[PDB]
Amino acid sequence: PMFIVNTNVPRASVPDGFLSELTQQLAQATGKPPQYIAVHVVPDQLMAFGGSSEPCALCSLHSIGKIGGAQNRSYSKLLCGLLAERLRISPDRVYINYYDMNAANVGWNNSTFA
Amino acid sequence: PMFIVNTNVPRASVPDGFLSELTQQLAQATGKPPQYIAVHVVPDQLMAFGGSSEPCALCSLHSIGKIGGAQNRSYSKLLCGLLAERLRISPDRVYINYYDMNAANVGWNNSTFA
Amino acid sequence: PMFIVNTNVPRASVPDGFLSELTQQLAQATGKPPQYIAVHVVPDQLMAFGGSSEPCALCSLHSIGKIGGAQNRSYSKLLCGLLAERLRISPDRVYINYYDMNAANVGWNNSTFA
Ligand SMILES: *S(=O)(=O)Cc1ccccc1
Ligand SMILES: *S(=O)(=O)Cc1ccccc1
Ligand SMILES: *S(=O)(=O)Cc1ccccc1
């Protein structure tokens, strides 16, 4: 699976260990081995949420399976939790798009997962 | 809903009120309250359209509902209009990906919209 | 169609001609006229793959049609080949999300492709 967070929070406010913590926590949350987890953080963005430029984040989680009503609620609690504690972003200023990708539609290592 | 514009236009050429205008125009266009609108502008990008590095933009609009054939035509006229007026990007050098998201697949405020 | 690559490889390591090569090769591979191909490269990203910050990439290819099991395998071989040769990124550290977009959901030139 892969997780991306885009935020207006400045690079200096992203703590050491953040990508590692996302990697570990997402492995645990999704049940994908950590070797598979891709994470990507994009600070210093020009973004607004409700017309306000206070800290916010626009994120995505793509996975082959492990995506669903209850699971996505759980991921959102985990991830908003991390963004609040680590980046000081209010959970109500975070959106996370979830994508259940078909294996045929995910490329890797010169091929796809199909 | 959330709107993202990625462009090779330089940051200095993005007008100061651009995020606020997008927010207001999208609230009007989608009928969603302005409090929910997220907007994200990413200038200075290394991109090409048809092999040319003249101004261009790659955009997305995600919404829970309010996505469809006629609506997307209307959004495309509105958004190309704004990109042309404010960023001086030709409409034929703009792509906008529209996504009709399920409420269960949009995380917000420690949960999802489901 | 449109191709985006986000990578932690630094800007200076992206060779001259890279976007043109992607344009040409994607025209050949997808069959789409070169004039319609959009390409976007985002270097210097803060990312990890399997907990490691060695070179990696997260990519996407959106197309109206020309997406499927065999086709995506072919795209993946092409694109991982290019990322390896040009950016020195190992194929097993690349993910590519493939999207078969409905024409009504792709805006261009004040309207959509529908
Ligand atoms: S993960 O193990 O689910 C692999 C993956 C899935 C979807 C997009 C990118 C990577
Ligand atoms: S909007 O009010 O439609 C909320 C939203 C929908 C989809 C993605 C992100 C945010
Ligand atoms: S391409 O010729 O397929 C046009 C396109 C399709 C999907 C997204 C963006 C552009």
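Chain C uses Swiss-Prot numbers throughout; the residues present, in order, are 2-115.
The deposited model was determined using X-ray crystallography, 1.5 Å.
Using N, Cα and C of the backbone, Cβ positions are placed for all residues, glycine too.
Feature annotations, reproduced from Swiss-Prot:
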- C:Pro2: active site, proton acceptor (ACT_SITE)
- C:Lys33, C:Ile65, C:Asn98: substrate binding site (BINDING)
- C:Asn111 to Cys: Causes formation of interchain disulfide bonds with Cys-81 from another subunit (MUTAGEN)
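Candidate recorded positions: C:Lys33, C:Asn98, C:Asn111. Nearest to the residue listed as 'active site, proton acceptor' by Cα distance: C:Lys33. DSSP classifies C:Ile65 (substrate binding site) as coil under the three-state reduction. With an 8 Å limit on C-beta distances, none of the recorded positions from C:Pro2, C:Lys33, C:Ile65, C:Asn111 reaches chain A.
The recorded positions near ligand 3, defined by a Cβ under 6 Å from one of its atoms, are C:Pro2, C:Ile65, chosen from C:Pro2, C:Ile65, C:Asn98, C:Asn111. Proximity to chain B (Cβ-Cβ distance under 8 Å) holds for the following recorded positions out of C:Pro2, C:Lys33, C:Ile65, C:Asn111: C:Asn111. Taking Cβ-Cβ distances under 8 Å and a sequence separation of 6 or more, the neighbours of C:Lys33 (substrate binding site) in its chain are C:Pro2, C:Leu27, C:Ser64, C:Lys67. Each residue contributes its Cα atom, and for C:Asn98 (substrate binding site) and C:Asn111 (mutagenesis position) these two points are 26 Å apart.
Its Cβ taken as reference, C:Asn111 (mutagenesis position) is surrounded by 16 other Cβ atoms within 10 Å in the chains shown. According to DSSP, C:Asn98 (substrate binding site) sits within a strand segment. A C-beta separation below 8 Å, combined with a sequence spacing of at least six in one chain, links C:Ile65 (substrate binding site) to C:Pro2, C:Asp101, C:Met102, C:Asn103, C:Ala104, C:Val107, C:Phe114.
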